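Here's the structure we're looking at; comments come further down.
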Amino acid sequence: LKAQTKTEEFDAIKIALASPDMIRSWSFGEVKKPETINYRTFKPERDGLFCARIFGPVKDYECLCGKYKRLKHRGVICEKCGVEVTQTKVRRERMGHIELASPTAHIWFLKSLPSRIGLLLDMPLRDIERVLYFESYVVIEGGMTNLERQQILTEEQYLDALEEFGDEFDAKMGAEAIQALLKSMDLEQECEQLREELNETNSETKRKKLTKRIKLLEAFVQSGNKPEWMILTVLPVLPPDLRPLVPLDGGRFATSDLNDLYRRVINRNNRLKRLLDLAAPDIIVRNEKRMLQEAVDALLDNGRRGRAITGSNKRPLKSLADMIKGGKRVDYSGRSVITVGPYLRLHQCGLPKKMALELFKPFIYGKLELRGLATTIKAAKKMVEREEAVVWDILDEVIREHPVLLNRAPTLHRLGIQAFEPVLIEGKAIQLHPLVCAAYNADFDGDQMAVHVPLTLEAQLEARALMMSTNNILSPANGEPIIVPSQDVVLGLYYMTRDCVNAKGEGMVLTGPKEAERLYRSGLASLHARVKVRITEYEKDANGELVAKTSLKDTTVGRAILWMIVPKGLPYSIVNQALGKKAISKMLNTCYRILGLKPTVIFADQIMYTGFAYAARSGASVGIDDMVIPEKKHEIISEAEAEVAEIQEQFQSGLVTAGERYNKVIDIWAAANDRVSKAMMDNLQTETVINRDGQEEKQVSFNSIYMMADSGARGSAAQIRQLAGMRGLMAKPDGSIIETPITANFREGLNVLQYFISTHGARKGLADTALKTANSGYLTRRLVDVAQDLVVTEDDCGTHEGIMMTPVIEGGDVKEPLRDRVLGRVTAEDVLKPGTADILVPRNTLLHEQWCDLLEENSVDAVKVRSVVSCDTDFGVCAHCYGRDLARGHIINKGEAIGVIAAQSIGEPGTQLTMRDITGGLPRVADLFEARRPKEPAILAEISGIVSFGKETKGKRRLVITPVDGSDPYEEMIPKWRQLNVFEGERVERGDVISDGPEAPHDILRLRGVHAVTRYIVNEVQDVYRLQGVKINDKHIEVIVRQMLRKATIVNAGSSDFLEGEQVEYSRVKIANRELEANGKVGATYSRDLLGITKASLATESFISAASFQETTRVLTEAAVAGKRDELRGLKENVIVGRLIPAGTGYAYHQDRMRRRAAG
Amino acid sequence: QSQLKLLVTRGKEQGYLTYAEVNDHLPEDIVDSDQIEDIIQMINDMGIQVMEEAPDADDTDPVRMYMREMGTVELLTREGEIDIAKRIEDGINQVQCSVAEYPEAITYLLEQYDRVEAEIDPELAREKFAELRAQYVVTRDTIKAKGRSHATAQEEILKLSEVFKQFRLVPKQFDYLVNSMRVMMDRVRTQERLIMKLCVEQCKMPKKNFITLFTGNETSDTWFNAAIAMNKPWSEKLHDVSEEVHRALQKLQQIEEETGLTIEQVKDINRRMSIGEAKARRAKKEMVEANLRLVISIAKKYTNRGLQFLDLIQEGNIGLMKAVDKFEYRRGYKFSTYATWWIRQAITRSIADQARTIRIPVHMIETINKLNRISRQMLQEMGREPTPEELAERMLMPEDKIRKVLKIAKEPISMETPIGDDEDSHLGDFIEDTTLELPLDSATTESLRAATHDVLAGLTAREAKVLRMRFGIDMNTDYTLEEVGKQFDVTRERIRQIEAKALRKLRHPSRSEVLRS
Ligand SMILES: [Mg+2]
Ligand SMILES: [Zn+2]
Ligand SMILES: [Zn+2]
């Protein structure tokens, strides 16, 4: 016995046509005058666009005239002027209407791609439907003689037919004529007779229009909307506050264009009303009616036909539709220039004093009034406005464990916004931890970040348990660590290794920590010698715990002292015995996988501190003598120019092909470039001589530059090769290469010519960067738009099938193995063992248990693994079938947000993708995801049969192959162009290659298989990331491909109507509920269909979600026609409405409310 | 064929959606802003099938379509115009004569005149109305006397009609009379259609028999009882409607007594009146339809001034529609110029008001235009810009009046105006809201309520209530010293004493002190 009539919680929103009476329901009065505000009193006119009696009062609680002022009469209307004295926000929510004389056609339901009023009526849009309502050619409204039912007549034909019969087939013209047409139309009887006629002896020569319209008519009739509402007779009015005319600075009002529109339509409508009472000349009245049509259409949606101008502005007027067709500012926020903060931890950030003071204003107020100090709220305001010492301490209390989340401009992935504990800093710049300085892709060139203050309690906990930096150790894209130490610190730890012979060395042994005392007290060096010490190692096995292991290993001073930082566990020493390069991150990774979060975090802070400190102690610099040039430079250059000289002489005397000597001489200079490069590196690498004991030995150069290169720290081979070696082949604006490479280098002088040559490379480099940077996000938007609705649900379903994972082997003819693509993956079922037993069924491949997949030798290189591609889930993703790859080490928590994180991880490295039988680059990625047919698609054998020619060029034609065997034939079409690969008589299998060219994903999915096409997409999209050298897990690719294969096509006979291509969601859930419902014969078999990202994203349940990205004027219209309703499970549509997101911290709420909406 | 084959074969799929291609491969008049959206809608989105939805749908302008129907010239000459005007006067005359036939129109005019005299020469009114009343009272006697069997009596009736035709009535009066007669006729046919609906359908009496019977007297029961006593199968059903038909006849006879006219002729005079109306209306319509050119031609000069071309020519059409009404062919003046003035006045009395969003009076518009016309010379007859003081000096108005005048000019500016050209800026986006209060301010107000609600606690009832009721807080309507002095016996000074004593109490607490500021 509920049935509440108030503004409570809603479970869904409904969209449909509006009856004239439906408009009257919103009407709080009727606009009747084009008047807005008074010319002198500046007061709302009587019945104008800004009435007070109709809409709302100007001032809050005082009426128009002034008979009533204060809260005494908040429910009673005024005597002199019926002005309901409530609020002024009432003026913002009140509707109102205008009631037109002659009917008017709604511009949307009239001319919006398909003519809704036309297709519903079966009548040409801009041809007939225009000429019959623009007062030109009269139309018929049903005749029982000579004339049909919807034919078009001229005035002459009208009077002729009227004379022949008349007074029994009367049919007007114009708007009301189309009204009587739609009104007379019987949706029910037509829905029957159309079904009858459009099924009688007709092949595929008609079925198109038949199925189309019948589905459309059935939809409209079942929608509930009456076709009468299509053209309106009562036009509603927008609230005044949503289109106000507010006085700016010193007069000069500011109004909305809608006021001009409504004023025009009101004027034209009034004249029409007046003409329908005075003398009524047909030309005059009909013209004014067409003008009313103009005004109404211009108000609803300009678009579209010339665009009504006026308003002095040469620009058009922003109609209603243009205000809803196509960035959320927020309080408690700020931004500033960022700065490095070495003394910070990983969970801390430097927040400026004055900045944090203004940010936590309301918190300071509350805490002040709570303790004492400030007698009242305004006292607190005055107390903080006059920064009075004690207030700062109170601030030190409010920001204590109150997380503040930071954000950078280009937010590519989840790690764009990370939370920190605010640390007050005497300054006006925002300091950041140098470890998470890579996740933001932030530099200190002058980049500036923004800060947000989690106000809500659960918002603070969300920031601490999710967005906190300490929880984001690993990258969501690849399992590898993301807060890994960078340039400065890594060069430091690289210097803390680097075993140098002798030089204050000798093997004076001690025990770990004591070595520190040895280092500070000089005497001994630091990079010697090697030297031996006692290392107390710790290891665990089987029953965990800890097992000591004291020994005597030969490390160095640096390794000895550095060992102190290493946590309890770990293999110890051997992780330090190496150096500082990539194992610097490997060490962090292993530490995380064998210890945990906290030990890894503190280890990260320690290694950062260590790196910085010892790097500072080192004092590595970059003098001009650090980049030593090879002596053989001029030699190699002369030799190369000698060879090219001979080639040019040969070209002079004919001999060699002069047409392509350009290429081979380029090979000469290219070889020479590699010669200079190899010479420079082999020199600058080792060098040195030292003098160990009895002198004479060789190590590796301590040449600063090399130290930077052999330890990450921004220093690559190519860059160094340009510094001391030579800048190789340079590009030319033509796209060609110049046959005179930059012989000189930056260490040397650079001639004006070759610099004017290199300027092209720099120009196109920056330009191309500017393109791919925006193009990357341009792809990301499509990825998110298509994927941001699926979330891991229903815990862990059954099913065992899944793509057989195998090491990506180009080693067929080039040798290149990668076998780490299986880890944190849930096993399909006991994937065998050269003997028996071993692997369990649903056992997720651990990080230590994937290392067990090496104890089964190189024999086992194939494992079946559950993936998101398969998974017999319905509207989500099985937790098992997904994996675990997060910043978290465990499996994904039930109700995460796989879609967005997948899209982000894919489109994040897009910044470093070079756009162009190998396209390659971001464009290649786009084409693979869009699933576009190649420029020269190959062909496959649909059914295994016997290959034979089917009439040599007898069409038409063009060759024909016919693989026939067992039963029934097939006739494929070969267009002569491009050869073949299978002679006549030979047999083929189900999906064999008979064109040896580019494969089409549609054909692969349609014939080869889903596992094959998904394997193709992932292994082809990865191959373009291999070249760019960007690590990205296959899980996410499989994730987007999952809903990339969302819909299918049914071919048989079931409750679903055959030709309709529907998603396997409704398909599977309905076929599961039909085998055991009444009969399996009341349902058909479906067929998976490959559709691109855009084509897939285009289709979606919610009309609001669609109204977001795709064309709003279309989606909103068509969704209006059929009584559709969003209810209401998507992310995006649940975001713009401003409620809890059906994922993460939500989900539980949605599940409860979802089950709650089962009672009715 | 052409459009379909070219579009389909070319767009496969034109790669980058090459719009600037096939739009030239289309017929008709180009450079439209209409056909554009019909191509950007088909190419992408609903691919493949949409390209099949395009042709099947493929298998314009207000003014250009207005000149079209206006193209039907049917122009006139002095002979034509005078002809049409003659038909107008003929129709009007027949209508007025038909009104003269109506005696109740005369007697009503007489009654309302006595109303006028019971509260334009007053004696002249007492003169003509006396003439009318005289001819009426002499014609009225020649009715029941029946002397001269409506032959010479008819002469006095028609003479009375002529006397009535001497009166030049007001439009409201004539319309009221005519409408009254048509409403009377509405009741007449109401009763007639009642009798017919009852006797023909409910009693199963053929329409042939009803027209043969009823058409006679139409009032006396002589036809009804003769229809019942006809002993027909449909005569026995008449008994079930005898009271209804009787009631209708009695009411129709009542109408006979109301109009004092023969019921078998009221249809005749009302008929001829209708004939006159349709004729005059028709002729006047032909007139306005003919001089349609003049409207647009003179409206062209008023273009571009806060109102579009169609609106202007429309006000010109109604201006012409008014000009035709007040005009006679028996006039040396032609229609070409007389109509021109009415049209100019019609549209100029429209551009004056319904142009800008804000209201404005005619005198304001004229003063503004005059100011502009004067200002355009001061900068051209000198060399420097026209100073506001000197510009005001060359006019009757002081200066500040002109200052306030310029604060009414312009639409003015619209919010949707681009400003900084950001991504993307809008003037209406910089407009701040001021009707709202700061959340800080609202919080301080709430804390203020609590503060006062806690301060009046440290008081006595005969002091808290005093301060509360006097300054009116937590009780809406505030009272004065008397209304509080009466409910507390001791009047005025006593209650003011306590009222001051409470204020004395508030000189140590700091809460309200800091809340002051
Ligand atoms: Mg930068
Ligand atoms: Zn009032
Ligand atoms: Zn699953």
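Chain A uses Swiss-Prot numbers throughout; the residues present, in order, are 8-333, 344-933, 1133-1376.
Method on record in the header is X-ray crystallography, 3.7 Å.
The backbone N, Cα and C atoms fix where each Cβ goes, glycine too.
Listed in Swiss-Prot:
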type: BINDING; residues: A:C70, A:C72, A:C85, A:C88; note: Zn(2+) 1 binding site
type: BINDING; residues: A:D460, A:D462, A:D464; note: Mg(2+) binding site
type: BINDING; residues: A:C814, A:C888, A:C895, A:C898; note: Zn(2+) 2 binding site
type: MUTAGEN; residues: A:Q504 to P; note: Resistant to antibiotics salinamide A and B
type: MUTAGEN; residues: A:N690 to D; note: Resistant to antibiotics salinamide A and B
type: MUTAGEN; residues: A:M697 to V; note: Resistant to antibiotics salinamide A and B
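Sequence features, as recorded in Swiss-Prot, placed on the structure.
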residue	record	DSSP (3 states)
A:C70	Zn(2+) 1 binding site	coil
A:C85	Zn(2+) 1 binding site	coil
A:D460	Mg(2+) binding site	coil
A:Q504	mutagenesis position	helix
A:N690	mutagenesis position	helix
A:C895	Zn(2+) 2 binding site	coil
* Structure fact -> The answer for which recorded positions (A:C70, A:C88, A:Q504, A:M697) have a CB under 6 A from ligand 1 is none
* So which of the binding-site residues is most packed in, judged by how many other Cβ atoms lie within 10 Å of its Cβ, out of A:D460, A:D462? -> A:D460
* For A:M697 (mutagenesis position), what is the secondary structure state per DSSP, taken as helix, strand or coil? -> helix
* Between the binding-site residues A:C70, A:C72, A:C85, where is the Cβ count within 10 Å the lowest? -> A:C72
* Structure fact -> Students should find that the Cα atoms of A:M697 (mutagenesis position) and A:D460 (Mg(2+) binding site) sit apart, in Å rounded to an integer, by 31
* Asked: By a simple count of other Cβ atoms within 10 Å, which of A:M697, A:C814, A:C888, the recorded positions in the record, is least packed?
  -> A:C814
* Are any of the recorded positions A:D462, A:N690, A:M697, A:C888, A:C895 near ligand 2, with a Cβ under 6 Å from it, and if so which? -> none
* To do: Using the centroid of the Cβ atoms of A:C814, A:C888, A:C895, A:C898 as reference, list every other same-chain residue with Cβ within 8 Å of it (recorded Zn(2+) 2 site), in sequence order.
  => A:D813, A:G815, A:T816, A:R883, A:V885, A:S887, A:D889, A:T890, A:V894, A:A896, A:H897, A:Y899
* Using the centroid of the Cβ atoms of A:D460, A:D462, A:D464 as reference, list every other same-chain residue with Cβ within 8 Å of it (recorded Mg(2+) site), in sequence order. => A:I355, A:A459, A:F461, A:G463
* To do: Could you measure between A:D462 (Mg(2+) binding site) and A:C85 (Zn(2+) 1 binding site) for me? Cα positions, answer in whole angstrom.
  => 65
* Given A:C85 (Zn(2+) 1 binding site) and A:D464 (Mg(2+) binding site), what distance in Å do their CA atoms have, once rounded to a whole number? -> 60
* How big is the Cα-to-Cα gap, in Å, between A:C72 (Zn(2+) 1 binding site) and A:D464 (Mg(2+) binding site)? -> 57
* Structure fact -> Top of the mutagenesis positions A:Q504, A:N690 by count of other CB atoms within 10 A is A:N690
* Determine, for the Zn(2+) 1 site, the additional residues of the same chain whose CB lies within 8 Å of the mean position of the CB atoms of A:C70, A:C72, A:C85, A:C88; present them in sequence order. => A:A59, A:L71, A:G73, A:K74, A:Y75, A:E86, A:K87, A:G89, A:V90, A:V92
* Structure fact -> By a 10 Å Cβ neighbour count, the lowest-scoring of the binding-site residues A:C88, A:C895, A:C898 is A:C88
* Sequence-distant neighbours of A:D464 (Mg(2+) binding site) in its chain (C-beta under 8 A, six or more apart) -> A:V354, A:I355, A:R425, A:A426
* If you measure from the Cα of A:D460 (Mg(2+) binding site), which of the recorded positions A:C88, A:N690, A:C898 is the nearest? -> A:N690
* Asked: According to DSSP, which kind of secondary structure is A:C888 (Zn(2+) 2 binding site) found in, if we only use helix, strand and coil?
  -> coil
* List the binding-site residues A:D462, A:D464, A:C814, A:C888, A:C898 whose Cβ sits under 6 Å from any atom of ligand 3, in sequence order. => A:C814, A:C888, A:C898
* Given the binding-site residues A:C88, A:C814, A:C888, A:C898, which one's Cα is the least distant from that of A:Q504 (mutagenesis position)? -> A:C898
* For A:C88 (Zn(2+) 1 binding site) and A:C895 (Zn(2+) 2 binding site), what Cα-Cα distance in Å is obtained after rounding to a whole number? -> 65
* Asked: Restricting the comparison to the binding-site residues A:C814, A:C888, A:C898, which residue's C-alpha is spatially nearest the C-alpha of A:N690 (mutagenesis position)?
  -> A:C898
* Asked: Where the distance is taken from Cα to Cα, which of the binding-site residues A:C814, A:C888, A:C895, A:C898 turns out closest to A:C70 (Zn(2+) 1 binding site)?
  -> A:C895
